[PDB]
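To start, the structure under review is shown below, and the notes come after it.
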Amino acid sequence: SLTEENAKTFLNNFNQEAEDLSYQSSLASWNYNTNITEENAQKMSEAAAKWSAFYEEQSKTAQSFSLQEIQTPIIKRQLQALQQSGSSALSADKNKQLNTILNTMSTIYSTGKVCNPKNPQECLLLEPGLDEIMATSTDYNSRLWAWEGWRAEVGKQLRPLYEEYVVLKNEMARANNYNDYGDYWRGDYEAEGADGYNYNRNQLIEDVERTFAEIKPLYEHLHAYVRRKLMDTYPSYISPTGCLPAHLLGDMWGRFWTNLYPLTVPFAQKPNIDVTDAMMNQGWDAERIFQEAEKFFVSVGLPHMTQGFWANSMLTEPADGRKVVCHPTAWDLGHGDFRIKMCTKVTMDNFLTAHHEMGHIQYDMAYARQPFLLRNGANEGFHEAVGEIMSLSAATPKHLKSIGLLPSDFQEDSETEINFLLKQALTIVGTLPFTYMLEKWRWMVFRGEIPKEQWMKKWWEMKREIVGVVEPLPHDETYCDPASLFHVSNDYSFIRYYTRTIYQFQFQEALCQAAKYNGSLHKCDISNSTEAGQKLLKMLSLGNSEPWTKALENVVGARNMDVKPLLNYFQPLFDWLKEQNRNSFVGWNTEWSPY
Amino acid sequence: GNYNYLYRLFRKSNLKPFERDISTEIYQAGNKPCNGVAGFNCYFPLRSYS
Ligand SMILES: [Zn+2]
């Protein structure tokens, strides 16, 4: 009769219909992504519209229950997760303007070519024919020209769209009891209701700033070492004491330094042993790859996969008559249906990707016992963290030696260990400061601390001091540098990549100290360990029903971010970096400019 | 979807052993008369399995 029973009945009625209505949309989307044709695309619209209309109607009707008299945490959490109205708080005309601005920005990012001072009949777009110069080309006057053209052609018209997008997002956030759009994004980390595990919205910022504080010397040493290694190819261009150039890196934006591995290598003579050229001599298949993945996954204490999983999943490329978008996905269709859509090849890259998707498959079925509203993560970082630890553990050299991939003659050597540590570092250490800087820039832009006439004054200088990257050519108050990313072009949250890496290291350490392991943190695995692997299964049963603080405290023992497995991971790498960088100058100054 | 089979979702009280009810009355969760229409705080007690 009172509020609790009515709210429970409304939640039950909503969950009775949503579980059936969302399944149709999920199944149609899976069919489209697997069988993209002219009929699935138009079939998307009616299912999506029906599901969206039902969800909006339920969200509107989920307001007559006040959030003060609900004492149970489950129903309060369900009502709050059903209270978020999203963009419906905006006016119809304002929502139409926001939609058309987003569409225009997306279609501008989709198009866009470059102009060459040489023969201009060549056009280079976002096709992989353009990033090859930035990743593989080792000469000058091409990568810099490509970067300048990309920032000049599509970097001009993205400014007027962004000016209106910022204010519209701020208005939409303010319409939902928020201070700014950055506050709305940070609200995902806000959890209310606990006994010592309560977390505040602003504290996230505080939990970020000191995190970057503990990766100053390792990143500075990596910057100095990569600069010194680049000196040989560019003795007259790279300044020994100055910051690294914006271009000439291993990425368009310097986010990923993976392509810098061939140029920056400790010992090029090392074979860098790989067993990709080993499955042909004895016979292997993609089905065998998935069988090995599931056998390893059930060797830790995880349930065996369903029979229909192997029947509804695509593991090899179709012969003819069907087209696949060629993107690895792990669909949760609903009603106990799970599928993997990806093309599997004979390569350890596909092996690692299959294990990463298998981690998601294990995670998704692990919360099948929730009333359709708690079937998510406590925070947005848990989803991609599950697949990272499984991929890391199966990639360990000891793991490959347990399945016959490695002959029982070569055990371990130090030089290959250092090479592997460096190549793994130049995928995370080189991207953490960039992510932090971009997130901070966006946060001050949305807060209002950066004026519209000084944008192209704060984006660069921080990159000169936080990331250690200096521009090759001046940029005035007419360009829009940060809008050129695909992530930025649409409403994507970028802080998720900053925290998730921590979750990649925090869990694994806790999964290795319970396996009677005393060695290096980068050489431990959870194979053949029933206990080391039970903790993750126990924790993978709450989702967002409990605060992420409690789930973390019961899995790793740390209530907040205590991120120091990275230093234990790359410990020989840091020691070697300190040893090598002795007759040099570690650091950079925000005064030098190449031109 | 096999929408033939149905089941009961909302009832005022529990069922006695070896009891069967086929009443199609609207279950009222709120404190206001339903008037025979399915509006607020009133839903059908029978759902499908699909
Ligand atoms: Zn993933």
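Residues displayed in chain B correspond, in order, to Swiss-Prot positions 447-496.
According to its header, this structure was worked out by electron microscopy, 2.7 Å.
Just so it is clear, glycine is given a Cβ too, placed from its N, Cα and C backbone atoms.
In the three-state DSSP classification, B:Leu452 (mutagenesis position) falls within a strand. Other C-beta atoms found within 10 angstroms of the C-beta of B:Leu452 (mutagenesis position) number 10, with every protein chain shown included. B:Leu452 to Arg appears in Swiss-Prot as a mutagenesis experiment; the accompanying note says: Increased resistance to neutralizing antibodies. Decreases HLA binding to NF9 epitope. Increased binding affinity to human ACE2.
A mutagenesis experiment is reported in Swiss-Prot for this position, B:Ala475 to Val, and the note states: Increased resistance to neutralizing antibodies. In this structure, B:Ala475 (mutagenesis position) belongs to neither helix nor strand by DSSP; it is coil. Note: B:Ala475 (mutagenesis position) has non-local neighbours B:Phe456, B:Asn487, B:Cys488, B:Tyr489, i.e. same-chain residues 6+ apart with C-beta under 8 A of its own C-beta.
Swiss-Prot lists B:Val483 to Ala among its mutagenesis entries, and the accompanying note reads: Increased resistance to neutralizing antibodies. Long-range neighbours of B:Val483 (mutagenesis position) (same chain, six or more residues apart, CB within less than 8 Å of its CB): none.
The Cβ neighbour count for B:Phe490 (mutagenesis position), using a 10 Å radius and every protein chain shown, is 13. Under its mutagenesis annotations, Swiss-Prot gives B:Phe490 to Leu the following note: Increased resistance to neutralizing antibodies and human covalescent sera neutralization.
Among the natural variants in Swiss-Prot is B:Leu452 to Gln, noted as: In strain: Omicron/BA.2.12.1.
Quoted from Swiss-Prot, the note attached to the natural variant B:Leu452 to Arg states: In strain: Delta/B.1.617.2, Epsilon/B.1.427/B.1.429, Kappa/B.1.617.1, Lambda/C.37, 19B/501Y, Omicron/BA.4, Omicron/BA.5, Omicron/BQ.1.1; Contributes to cellular immunity evasion and increases infectivity.
Listed in Swiss-Prot is the natural variant B:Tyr453 to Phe, annotated as follows: In strain: B.1.1.298. A sphere of 10 angstroms centred on the C-beta of B:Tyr453 (variant position) encloses 9 other C-beta atoms.
According to Swiss-Prot, the natural variant B:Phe456 to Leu carries the annotation: In strain: Omicron/EG.5.1. Within 10 Å of the C-beta of B:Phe456 (variant position) we count 18 further C-beta atoms, all protein chains included.
The number of other Cβ atoms within 10 Å of the Cβ belonging to B:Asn460 (variant position), over all protein chains shown, comes to 6. Under DSSP, B:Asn460 (variant position) is assigned to coil, being neither helix nor strand in the three-state scheme. Listed in Swiss-Prot is the natural variant B:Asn460 to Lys, annotated as follows: In strain: Omicron/BA.2.75, Omicron/BQ.1.1, Omicron/XBB.1.5, Omicron/EG.5.1.
Taking Cβ-Cβ distances under 8 Å and a sequence separation of 6 or more, the neighbours of B:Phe486 (variant position) in its chain are B:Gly476. Among the sequence features in Swiss-Prot, the natural variant B:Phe486 to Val is noted as follows: In strain: Omicron/BA.4, Omicron/BA.5, Omicron/BQ.1.1.
B:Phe486 to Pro appears in Swiss-Prot as a known natural variant, with the remark: In strain: Omicron/XBB.1.5, Omicron/EG.5.1.
Recorded in Swiss-Prot as a natural variant, B:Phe490 to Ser carries the remark: In strain: Lambda/C.37, Omicron/BQ.1.1, Omicron/XBB.1.5, Omicron/EG.5.1. The secondary structure of B:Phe490 (mutagenesis position), as reduced to three states from DSSP, is coil rather than helix or strand.
Among the recorded positions B:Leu452, B:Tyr453, B:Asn460, B:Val483, B:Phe490, none has a Cβ sitting under 8 Å from a Cβ of chain A.
B:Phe490 (mutagenesis position) is 12 Å away from B:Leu452 (mutagenesis position) when you measure Cα to Cα. In this structure the alpha carbons, written CA, of B:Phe490 (mutagenesis position) and B:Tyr453 (variant position) are 11 Å apart.
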